[PDB]
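Colleague: Here it is, the structure in full.
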Amino acid sequence: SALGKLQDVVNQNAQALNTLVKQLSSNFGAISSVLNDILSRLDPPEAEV
Amino acid sequence: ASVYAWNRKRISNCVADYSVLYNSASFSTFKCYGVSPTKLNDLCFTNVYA
């Protein structure tokens, strides 16, 4: 644990990147989190929503 | 069937042409939820029930 100050910064940046990648899996209230599924399932008036 | 004893039929292992249903003028009500009616032939479905 001698080099914990640099490893803390590295872990924080990697964890922020992992959280940002993980946020793509959320649909945020939509029917799906995948854009291609929405574009292949719905007409543009509701696919727009 | 009656509505209290509504019949359910499994549709499986076949190719479904939904363009002959949507373009048919026989149906007064055609309301699709969660899927566009013109995108039906471009998708492949599992667990189809009527």
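Residues 943-991, in that order, are what chain A shows, numbered as in Swiss-Prot.
Header says: electron microscopy, 3.3 Å.
Cβ atoms are placed via backbone N, Cα and C, with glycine included.
What Swiss-Prot records for this protein is below:
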VARIANT   A:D950 to N  In strain: Delta/B.1.617.2, Mu/B.1.621
VARIANT   A:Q954 to H  In strain: Omicron/BA.1, Omicron/BA.2, Omicron/BA.2.12.1, Omicron/BA.2.75, Omicron/BA.4, Omicron/BA.5, Omicron/BQ.1.1, Omicron/XBB.1.5, Omicron/EG.5.1
VARIANT   A:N969 to K  In strain: Omicron/BA.1, Omicron/BA.2, Omicron/BA.2.12.1, Omicron/BA.2.75, Omicron/BA.4, Omicron/BA.5, Omicron/BQ.1.1, Omicron/XBB.1.5, Omicron/EG.5.1
VARIANT   A:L981 to F  In strain: Omicron/BA.1
VARIANT   A:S982 to A  In strain: Alpha/B.1.1.7
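Distances, neighbours, how buried they are, the whole picture for these features please.
Modeller: Here the Cβ of A:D950 (variant position) has 10 other Cβ atoms within 10 Å, regardless of which shown protein chain they belong to. According to DSSP, A:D950 (variant position) is assigned to a helical segment.
For A:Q954 (variant position), the number of other Cβ atoms no farther than 10 Å from its own Cβ, over all displayed protein chains, is 10.
Non-local contacts of A:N969 (variant position) by the CB criterion (under 8 A, 6+ apart in sequence, same chain) comprise A:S975. In the three-state DSSP classification, A:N969 (variant position) falls within coil.
All protein chains considered, the CB of A:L981 (variant position) has 11 other CB atoms within 10 Å.
DSSP assigns A:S982 (variant position) to a helix. Around A:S982 (variant position), no same-chain residue at least 6 positions away in sequence has a Cβ under 8 Å from its Cβ.
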